[PDB]
Each structure stands twice: as C-alpha cells, then as structure tokens.
Protein chains: 2
Amino acid sequence: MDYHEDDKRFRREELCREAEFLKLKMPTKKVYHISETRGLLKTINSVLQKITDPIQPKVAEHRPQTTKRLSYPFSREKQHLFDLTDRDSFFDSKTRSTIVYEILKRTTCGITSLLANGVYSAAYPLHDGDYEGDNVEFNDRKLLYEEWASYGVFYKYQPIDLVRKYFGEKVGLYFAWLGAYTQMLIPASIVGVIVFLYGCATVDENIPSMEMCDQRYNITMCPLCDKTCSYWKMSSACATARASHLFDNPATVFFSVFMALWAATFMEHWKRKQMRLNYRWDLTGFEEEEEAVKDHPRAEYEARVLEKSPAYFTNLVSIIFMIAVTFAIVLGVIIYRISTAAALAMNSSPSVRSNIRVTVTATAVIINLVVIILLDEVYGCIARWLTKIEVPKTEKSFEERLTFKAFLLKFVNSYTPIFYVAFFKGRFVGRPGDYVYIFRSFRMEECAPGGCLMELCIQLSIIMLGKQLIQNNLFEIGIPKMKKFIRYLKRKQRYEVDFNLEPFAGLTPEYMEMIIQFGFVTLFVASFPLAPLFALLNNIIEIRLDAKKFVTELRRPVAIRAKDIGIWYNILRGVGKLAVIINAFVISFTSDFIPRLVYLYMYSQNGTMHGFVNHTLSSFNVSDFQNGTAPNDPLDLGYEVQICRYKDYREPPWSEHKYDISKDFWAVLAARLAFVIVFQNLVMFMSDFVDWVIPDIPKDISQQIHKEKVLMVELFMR
Amino acid sequence: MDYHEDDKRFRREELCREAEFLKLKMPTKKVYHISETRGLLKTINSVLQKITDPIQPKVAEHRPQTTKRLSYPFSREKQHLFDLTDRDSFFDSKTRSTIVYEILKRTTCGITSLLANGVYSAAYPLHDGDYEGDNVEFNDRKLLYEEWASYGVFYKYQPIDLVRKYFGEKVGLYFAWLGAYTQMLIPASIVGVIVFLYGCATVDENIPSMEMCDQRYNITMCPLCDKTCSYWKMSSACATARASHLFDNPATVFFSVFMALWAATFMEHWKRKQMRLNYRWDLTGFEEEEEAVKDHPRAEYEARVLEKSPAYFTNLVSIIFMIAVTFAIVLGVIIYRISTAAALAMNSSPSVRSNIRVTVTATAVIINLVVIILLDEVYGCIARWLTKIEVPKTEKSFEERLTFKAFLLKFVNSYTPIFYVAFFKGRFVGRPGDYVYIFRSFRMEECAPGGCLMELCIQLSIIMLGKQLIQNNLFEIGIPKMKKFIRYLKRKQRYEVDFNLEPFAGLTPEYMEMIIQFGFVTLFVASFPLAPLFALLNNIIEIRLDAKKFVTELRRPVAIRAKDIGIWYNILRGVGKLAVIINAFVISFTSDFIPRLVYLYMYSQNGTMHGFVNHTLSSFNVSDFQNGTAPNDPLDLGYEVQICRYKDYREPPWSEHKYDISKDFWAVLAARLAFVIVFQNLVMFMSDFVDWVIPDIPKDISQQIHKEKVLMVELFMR
Ligand SMILES: [Ca+2]
Ligand SMILES: [Ca+2]
Ligand SMILES: [Ca+2]
Ligand SMILES: [Ca+2]
C-alpha cells in the first residue's frame, strides 16, 4: 500500500564520505520543517517526503498564495488568500508539490545547488495514477490522457483548466498559446487555400506564361550553365512558369497584406486571452525582487572578488556571440553552396542519362536540411555553454539570455538558405559577355530556368513538409523511445515507475520549434500561399503530440507559476516586425510582379500586356563568349543559334553601347523600391492601427475584476 | 482681517426664482458636510467656504490620500496614508482645496453641473498672498514668483517640488516636462550649431556651388515664369545655392540620424524622469473606474433612451471629423497657393521696379501665417464643438478626444504649407515643351531659382522666428492684458482680488504649442539644422512666460493629481514615428544629396565630382515653346539664346527621342528610393535599439521602492 507523498529525491546506494555527510546533513537541515522517509530496493533507492498541515499553510501564507473560497458572485467563486478551509486536504497535489519545492529551495546547505553538484540525482513530484490501465479510479492524469492527449480528440478544444491544475500555470499557458495559435491559423489557412484556388483558376488564362510556352515561335535562350551546356527553348521550361503563376498573382499581394494584418491581430488576440487567463487563474505578478536564490558559481565569484578586492565581460562575451552569429551566417550560406554543389559535373563521371533537372535541387536541399539539423544540435549546445560562461546572477536571467542566444542561432542557420535563395540567387551574376568567378576558378552562382522563385517555393514546401511535419515529429517521438530502449537494454511503486521516466528538460524547445514555425509562416508568406495550411497540419499534430509527451513519458514538472509567456512574446513581436519588410522585399525583388506592372503601365502600346517575355528577354551576339567558355556542344536543335536571349534588361548588341544597362532596368528597379516604400509603410501603419483599435485589456475582464474587488471589500468590512 | 478659507463660489446679486431656490438648496445640501458663509459688496458678491477637521480626514481616508510621516529611512521620509498628525493643520492649502473640491464634486443636486447650467459663475480656490508686494511674509506664491517665475532666473533650475506643492501634480508635471525638454535641447542645439559651422567652413571650398556661379562660362537657363519673363544666368543665382550648401552637406545627414536618436532618447529619458517624479510624489495610480461623475447631457440622453426603449454615431462623427481633416488639408494647400499668388503680375500694374525677388515669398508666407492663425482659432472652436457633439460619457474621455481632434487639426493646418514646399513644389511641372495648366488657364506651380529647398528653409526660419518666438509669445502676453483692459474700461480682500483674475482654461493649449514645436524640431531637421537652437530660445522664454502666466494672472487651479502626462506622450511617440520617414523623404526628394552621390559614384570620369551642374542641367531647343507662351521679351543679354538649360534629367534635343526621360532620371530616382529604404529601416532599428538599451523603470527608483516597502511592513508588524 502507498500513501500520499509530494516530492522525492535520489541518494546513490552503496570525497564520497563528505558526500554522504552532506547527504544526511541536508535532510536533517529540513527535518524541522518537513517529514521524510527512505525507500528500499536492491539497486535503486529513493528518499520519500511528506508535507504536514502544521507547516503547509504557514509557508503558504508566506507568499500571496491565492486559493478558492466558498462564496460566489454570479457562479464565479472568488479567491481570497487564507481564512478558512474546513477540509484540511483541499490543496491539490500540484500546490503541495510546488510548496514543498519552495521549502526545498529555501533550505540551502538551494536544493538545485547540491543537485547540480551531484550528491543527489533526482528531485521530482509524483504523477497521479496510471494512464488508462486496469481498475484505475479516474484521477486527473487518466482523465487528462483520455480527453486531452488522445489523437482521437484532435478536433475538440483542450481542457485548459484541467491541464493547469495538473501541470502548472506555465504548461497551461504554453498549451493555451498553442490553442490560440491553431485557432488563429484556421482562417489564414482558409484564405491561403482560396488564394491558391484563384491562382489555379487563372493559370490557364493569364498572358505571360501561355506565351512563355506558346509554341511555333522557335525562340531560344542562353545557357546558365558553367561550360558544358546547350541553348534551350524558353517554351521547354514553362512547367516552372505555369507553376510559378500559382505562387505569384495579384492575389498573393492581397494575402501578404492580410497576413501581416493577421500577425498583428494574433498578437493582440493572445494578449487579450493571456490577460483573461491571468485573471481566471492566479492574478498578482509581484514576484521576489532577485532575492530567492543566487547561483553557486555567482556566489563563489563574489567570494573571489571579495578576497581579491568582469562587469564588462558580459559585453565581451556578447560581441563574442555576435561574431559567432556572423560565423553561423557565413556557415549557413557556404553549407547551402556545398549542398547545391553536391552534384558537380554529374554528366561526365556517373553518366546518369536520366536528367529530370528537378531532382538535383531536391537532393541539394535535403543534404542542406541534414547539415543544418546537426548544426542546430551543436548550436544549442554551444549556446548553453556561452550562457553558462556569461555568468548571469539569477536563474531567470540565465534562461532568458540562453533563450535569446539559442533563438538567434537557430533563426540564423534555419533562415540563411531561404534568404540566399529568395534574394541573393541570381543578383550578382553578370551578363553572357562576362560573369564573376571566385579565385578565377569557376562561375559563382546561377539562378533557375524559369525563375528561382520556384527554387524558393520548393525549398519552403519541403522545409515545411520534410523538416517540420515529418522529421521534427518523428525525432520527437523516437528520441524518447530510443532513450528508453537504451535504458531497457542497458506492481512496482509509483515513486519508481515515475523514476523510470525521462526528466523534464524545459519548455524552451517546444516554444522554439513553434516560434521558428511562426517565422516560416509570417516571414515568407508573400511568394508562398497555403503555408498557414502546412502550419495548421503541423500544429494539429503538435498539440496532441506534446500532450502525449507530457502525460505519458515526461515525469511530472515542478509546476512553477508565471504570468507572462516570457521573452517569447517579444520574439513574436520582433518576427512580426521583420515580416513586413521581408514580405516587401520578396514581392519586389523575387515575385516578378513589379516588372509585370511596369510593363503594363509603361510599355503597353496595346492596352493589356502581351509580349512581356519578349520585352524582358534581351539579346546577345553569341560570338562574344570569352576564352572558350562557350557552350561546349552547340547542338543546333534549331537551324542555327545566332542570338541567345537572357533576361537582364540590357541593351541589344546592335546598339552603340552593347550589353549596357538599359533604361528599363533602372525603371523597374525604381518602381520596385517604390513598392517596397509604399507596402512597408502602409502595412506598418495598418499594423499599428489594428493594434490601436483592439484593446489590450479585455473589457469583460475589467468588469469582472471591478465587481470582484467591490465585493471583496464589501465582504471584508463585515 | 481675513481667516483661512479653501474654496469660493459666486451667486449673482439681485426661472430666476427656481434659480435662487437651487442656489440655496445646494449649499444646504452640502452644509451637513462643510461650513460656508457669504460676503458683501454692492455690485459683486461671493460665497466663502471653510473646511473642518471633523470632515477633512474623513474624506481624506475615503481615498488613498498618501501623506508624509515622522520616520525616515536615510533622510528620505516615508509616506503612509493616515495614522497620526499632532499638528492638525499640516495639510497644505492645495490639499485642502482639492479635498473640498472633491466634496463639492461628490454632492450633485456635481458642482460643475449647475456651474455649467449657469446658476453660479465661479468655483476657485484661494491664492496665498501677494507676489512681491509690501510687508508680505514670504508665502509660497511670493517665493515661487521670486525664484521661479522671474525672467532673471532663466538660467537656473526650477523649484519643482515648490510648484508641485503650490499648484498641483499636473502643473508640476507640465513644468518638469518642459525642464527636461530644454535640458535635452541643449546638446541638440550645440550639435546643430557645429553642423552649421562645418557648413560655413566648407561652403567656400565645395565644388557644385562655386561652379554654379563660376563666371566666364556664359551659360543660361530657361525661364520658370508664366509668360512674361526672360532667360537668366545660372551664375546670377548662386547666393541661393551658396546658402543652400549650409543647409545641405554630408553633415546634415549625420544630424538627422543624431536627431532621430535624440528624439528616441528624449522620450526614454522623460519616461525615466516621470517614473522618478511619480515615486517622489504620490505613487499609486488606482483611480476611480468611471464612477465619479457622468455628464448631465449623457444622463439625460440615457433618460431619453430609457423613455423611448447612437452607439455608432461616435464613428459617424469620427468619419465626419476625418472629412473635416481632409477639408483642412486642401484648405491649407489652397491657402498657401493664394498666399504665394498674392503678387500676381506685380510688374505691369504696380510697376514696383525694385525687384529683389526674395521679398515676394516672404510676404507670401507672412499672409499664409496670418490666415493659418485665424484658421487655428476657428479649428480649435470647431474641435470643441465636434467633441461636445460626440457626447463622451466621462469628462476625461471628452478631454482626450478633444485633444486628439484639436491636435490633428492644428498639425494639418500648421504643416500643409511646409509639406507642399518641401515635397510637392517642383514635382508635377512638365518640361519647357509643355507644362500643366489648371482649367487650361495658367501654369500651376513652379519651383525656385536655385532650388526651392531654400523656400523650405526660409519658411521654416520665419515660422520658427515669426510665429513661435515672436507672435505666439506676444499674443500670449497681450490677450490676458487686453482682456484685463477690456474689463478695466468696461485693501480689497483676497477672494475678490482673486476674482479680478482670469480663469484657468487648461493645460491643453500649452501642451499643444510645445508639441507643435516638437514636430517642427524633429520633423524637418534634416534640411534645416540649428532648429534645436530656435526651439531652445523659444523654450528658455516659454518656461518663465508660463510661470508668470500662472503665478501673476491665472487664478489658482484646482490642483488635480495625475500620474501620466496624458495622450501627449502617445502624440510624442507618433511624431517621433513620423520623423524618420519625413527626414528620409526630405533627404532624398529635397536635399539634392542623392543626385550628387549618384553623379560622384556613377558619372565621375575624373575621380571627384566636377561639372555636376552641367551633368544635371539638360537642354532645350528654344524654338519649341508652344502657342506663344515663349519669353515675352527675349532680351539677348548674351549674343543670342539658342538653347535654354532646365534641370530635369531629360534627353537633349539632338537625339532621336527629344525631351524624353533619360536613363539618369530613373537612376537617381532608384537611388533616392534606395536611400529612403536604407535610412528609414536603419534608423528605425537604431531607435528601437536605443529604446531597448535604456531601461524604462529607473534602477535607483526600484531600489528606493524596495527599501521603502521593506521598511513599511517592518514598521507595520511592530
Ligand atoms: Ca513539429
Ligand atoms: Ca515539438
Ligand atoms: Ca511659444
Ligand atoms: Ca505658450
């Protein structure tokens, strides 16, 4: 039989003598506050623990612990501090666990101090029962795993007060944030789907693609290759253009405006919901003023400076971390270069002779994804090490600086390839007269046949379906199970079957995955619609996956209380700040929309647009290729290749200045920057406007706190 | 002899019978709370009033009135609510006045209700003594007028706790805001002066102006006139260019970056100082929750909807006010058009024969200033009427909506001419082949000989020295004195010499003048340096002028307490938001700096720049002027005018396309928009960064409130 405990420990069953001395000096240091026993098994021991009501209301009143009462204004029971209980056990296991952890943190000998020194190896509360077993009696964990964590309740709201009461305000806050996230992605998903469907409706009726592969024109192009390539029909590469019309139309600009508006209204709506939850749960946010615990390395550094008697070394390791950030930027770009150069001279030595020319970039970004996964792991480790060497004075400051540094590193090495593809792909390439060669060795970069917006779109597609939806979830399932198999290959009481679980690392990784998701959603939505749909599917898996990870594998967290979400809301605000200018730069420099508008309203000469590809595509006297970097096999699929047509808005070779920058390039560049100006400033004003209209504090919650405080003093006077 | 009263009234000494009935029903409604008498003079009466300590601590404890004590942590005495007094009169006159006004507002029969209905005509507390008279005994008003309001103490700090204690937290907050304003304008003034001095050092050594009036080149220009003008040497108009080099150099961009940084650091520094003042004074900001008073028209509208049983009519009058705002925009532009067309055909009928060509624009903007002064008055009146018809439910909501509407109207009609001059002056003008004519009547607009940046700079100069420094201060002195002379032409006790003063209208006009000042300072600083200097002079007059206006003419205010400055900080944040994009547009489209950089780094052909004016200035076959709109007297001051040189970056007439837009215009336009992108985004990031670095809450003030609350409960337990 097993009674009702609150917290546990782990001694190691048998210098080490002084370790045992502290190992029995700390429990007798707390034994005049609490009560504890010791458990028995031949290879694994433990230290049980029991709270006493002599002490639990005493240290409960030590803080403003605000607990429920017996009076009710309008079916909404109030919450006083402590006056009368008449049950003596109406404190839940979560409250008992956080209060005994409060006592354990109060005694120092600081439980985490010696727990990090390694004289013990565990400190965890107890889960309540088994998840859907034999003759179980409907405890909180069983009902939670039934109605919340099952994959069959993916289409229903989550019991948020239940996950609060069983897990902690922080875990309840994370899951309610995910709920509001998915509920806000639903309409953005529907609008992305209808934008893509409008593109699918107008793709067979638009002008510039049906003429980009109108046949019987026999027009050629110029090889974007290195040395060993051939001229190729522009009409032979219109699968890419006819697919890119789905990703670029006058509706994607509408969806980008709507999506920046959606990001602002989501941040406002979750500020409203977070204030609502902070009212409904514990309200007050008066925490301790850096007075609870200091770090042991902090304290011995203060002892060192006392005995020897730093303050700018935080800034020195900050510029160290910025150099590491620029290091990671350049590493991400060169890793993408290596990955897109994973098939260099693929025709000579392997002689594949299949030549789909769609698969090489797929394998390229797959290798890129694998290397950035490994780099995500090593950057998380080095961010932990850098935040440890930063020596922050508190624990929350350590967590905040670690979160900021790890997010900056993960943002850098998860967005450098997409930045390089969407913006810097075919900019710095020269003309067919001369290109740019690194080390005077080979041509540096080349964009895609049919627009490397398609490279951007397939990269985003399989980085939302090949890393987020599949790889991240499969690793999140497998790494716990692989760790449990490596512990299995290398009836029982609750405090031991709880020990056979893996410890709770933090909410930082789940927050980080979801914020990188949010960056992928709101940062590159302009060229790529239905990215809300991929995020909706990933999150409709992710909420129940995290629920299973909490109630089925993870041992019980400490249930720490928190009002804010942390720095993650400021990080959301930063990503929503960057979203408008990156959508602007995508629409201008990538979407190939401003050149279409410029042609339509400057070089029309007919009314609507026609011959836009003949307007864009320049010409080139093919006898100007330098030093034998010509096409190594001029095949003459046509009668003879006389002029190759590359699109750069340059002057034709039958002019006085040949291969010079024409007026049209400066015209489209000026109008592109004009659209960045107009779009960025207009949607920034619209974002601040929809922030200003929607009130931060809920009107209903202000009414509830008004009537609640009114009745509080009206019942306090009598 | 005169005893110590707190508040006054005014009955009218002799329907009107019911008026007298309410006139003696209201004082007997309050007489079981307070004590009052009645005064005597043959033509003017009054109603005196006296508080009693039976009642004043009673309603003082009714609110969290926080008063000083007898204990002190480290020469900083604490502030409890009410426990022990042992003096019975340590409440100041300000506290007694605001508490008797609290009682008067509590009784409704709402003192302002019947005061607005007009059964009384005054409600004001009593000033303390005479300002530097005969045998006065150094009261608060006398010491205040001596050491604060004198013009001889303009170079010393202001007694801020003294003006707090004598006037109110709101008036103390306004004057401390002005103090921090001038203290922040001092370094911006010094940097503006050194930027102007650098311009004065490099003006005789720069390239483009010394060649703009290098002689012995005999170059001509093309008349920017209507019909009756002549060609004119470009070297004859270099006073304008040699003066515009002072206002445009590579240092004005530095000063614009520094000034946006200054605006952000000023807002942050005043947030710090406002939190410091809110700690040092009354701290808590828990006001009443819309429960103190409702408006009488609000209440009778609720009676109307009760008897008949609107909510969107606030939005209907809001779009009405937006139509009025666009009305005021177009009115300001057409008023500037009328003012700059105040001398139309000035040579034919008057035959001035002086022709300085610098004075017509001066008289133009003078007429513009007079008409916008009259429009400022009528817009203030119509904003009061629109906010009254908006029917806000509270009084603070009425003041806030009135402030926002009046500021939007004053911003519109005080910045539309400067916007039209700095941006839209010479844009929509065509070429000498064809211009644009309204109604096919006459040419619409023309820019200045030598750049209408000089028009902008003289307009800003005499709108900071001819409206702010001179006209506003002289009207602020005279209108009180003119009202006192119109009351004089159409010994005594304190409650009557106080009645011979003019009532306190509000702090909204002084706030409004200073915020329009701040807009002039931070919105158009890029082209115009040393505008901080003009603001420093205006404010170094303005603080002592407002101090004299308070302690010498204005009757004593009610001394209302407030934590925030109001919506004026949000308005400062909005102006600082607009400042970066308007500085960007000034530097690009007005400063003539991006064309110089574009010439230097694209069309150099020599190294440094030379012949920039010959690069900018196009040509025009003078036989192409249409329909006899040629120069009406081609004087041939040279040998013969063959080609007139206008600057539009257009193609010369000896090309295939003549008078077509050249490549250079699109090049300089693209680079202008690139600089707007770079400057706006970079300095917006720098503004948010210098917001993030400086903490909002002062670290010292957090220490003080920490030790204060610690000792509060440590003395409360015992
Ligand atoms: Ca996932
Ligand atoms: Ca995850
Ligand atoms: Ca003034
Ligand atoms: Ca003034």
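Using Swiss-Prot numbers, chain A covers 117-130, 165-259, 267-466, 488-668, 683-910, in order.
Technique stated in the header: electron microscopy, 3.7 Å.
A Cβ is built for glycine as well, from the same backbone N, Cα and C atoms used for every other residue.
Feature annotations, courtesy of Swiss-Prot:
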MUTAGEN   A:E425 to A or K  Increased Ca(2+) sensitivity
BINDING   A:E425, A:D883, A:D888  Ca(2+) 3 binding site
MUTAGEN   A:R535 to A  Decreased permeability to chloride ions
MUTAGEN   A:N546 to D  Decreased threshold for activation by calcium
MUTAGEN   A:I550 to A  Low constitutive channel activity. Decreased threshold for activation by calcium
MUTAGEN   A:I551 to K  Induces phospholipid scramblase activity
MUTAGEN   A:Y593 to D  Decreased threshold for activation by calcium
MUTAGEN   A:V599 to A  Increased threshold for activation by calcium. Increased permeability to chloride ions
MUTAGEN   A:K645 to E  Reduced anion permeability and increased cation permeability
BINDING   A:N651, A:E705, A:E734  Ca(2+) 1 binding site
BINDING   A:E654, A:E702, A:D738  Ca(2+) 2 binding site
MUTAGEN   A:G656 to A or P  No effect on threshold for activation by calcium
MUTAGEN   A:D883 to A or K  Increased Ca(2+) sensitivity
MUTAGEN   A:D888 to A, K or N  Decreased Ca(2+) sensitivity
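A Cα-Cα distance of 10 Å separates A:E654 (Ca(2+) 2 binding site) from A:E734 (Ca(2+) 1 binding site). With all protein chains in the displayed structure included, the most crowded Cβ environment within 10 Å among the mutagenesis positions A:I551, A:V599 is that of A:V599. The DSSP secondary structure for A:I551 (mutagenesis position) is helix. Reported as a whole number, the C-alpha separation between A:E425 (mutagenesis position) and A:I550 (mutagenesis position) equals 33 Å. Flanking an unmodelled run of 34 residues, A:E130 and A:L165 have Cα atoms spaced 14 Å apart.
Mapped onto three states, the DSSP output places A:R535 (mutagenesis position) in coil.
In the three-state DSSP classification, A:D888 (mutagenesis position) falls within coil. For ligand 1, the recorded positions lying close by, meaning a CB under 6 A from one of its atoms, are A:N651, A:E734; the full candidate list was A:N546, A:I550, A:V599, A:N651, A:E734.
Close contacts with ligand 2, defined as a Cβ under 6 Å from any of its atoms, occur at A:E654 among the recorded positions A:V599, A:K645, A:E654. Of all Cβ atoms in the protein chains displayed, 11 besides its own lie within 10 Å of the Cβ of A:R535 (mutagenesis position). For A:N651 (Ca(2+) 1 binding site), the nearest of the recorded positions A:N546, A:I551, A:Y593, A:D738, A:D888 in terms of C-alpha separation is A:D738. A gap of 21 residues interrupts the model between A:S466 and A:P488, whose Cα atoms are 13 Å apart.
Other than the site residues A:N651, A:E705, A:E734, same-chain residues with C-beta atoms no more than 8 angstroms from the centre of those residues' C-beta atoms, the Ca(2+) 1 site, are A:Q646, A:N650, A:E654, A:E702, A:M706, A:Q709, A:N730, A:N731, A:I733, A:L737, A:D738.
Between the candidate recorded positions, A:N546, A:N651, the densest Cβ environment within 10 Å is the one around A:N546.
Excluding A:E425, A:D883, A:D888 themselves, the residues of that chain whose CB lies within 8 A of the CB mean position for the Ca(2+) 3 site are, in sequence, A:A421, A:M424, A:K428, A:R429, A:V882, A:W884, A:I886, A:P887. Chain break remark: 7 residues absent between A:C259 and A:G267, end-to-end distance 7 Å (Cα atoms, rounded to whole Å). Spanning 14 unmodelled residues, the distance from A:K668 to A:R683 taken between Cα atoms equals 22 Å. Separating the Cα atoms of A:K645 (mutagenesis position) and A:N546 (mutagenesis position) is a whole-number distance of 11 Å. Every protein chain considered, the tally of other Cβ atoms within 10 Å of the Cβ of A:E705 (Ca(2+) 1 binding site) stands at 18.
Cα to Cα, A:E705 (Ca(2+) 1 binding site) and A:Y593 (mutagenesis position) are separated by 13 Å.
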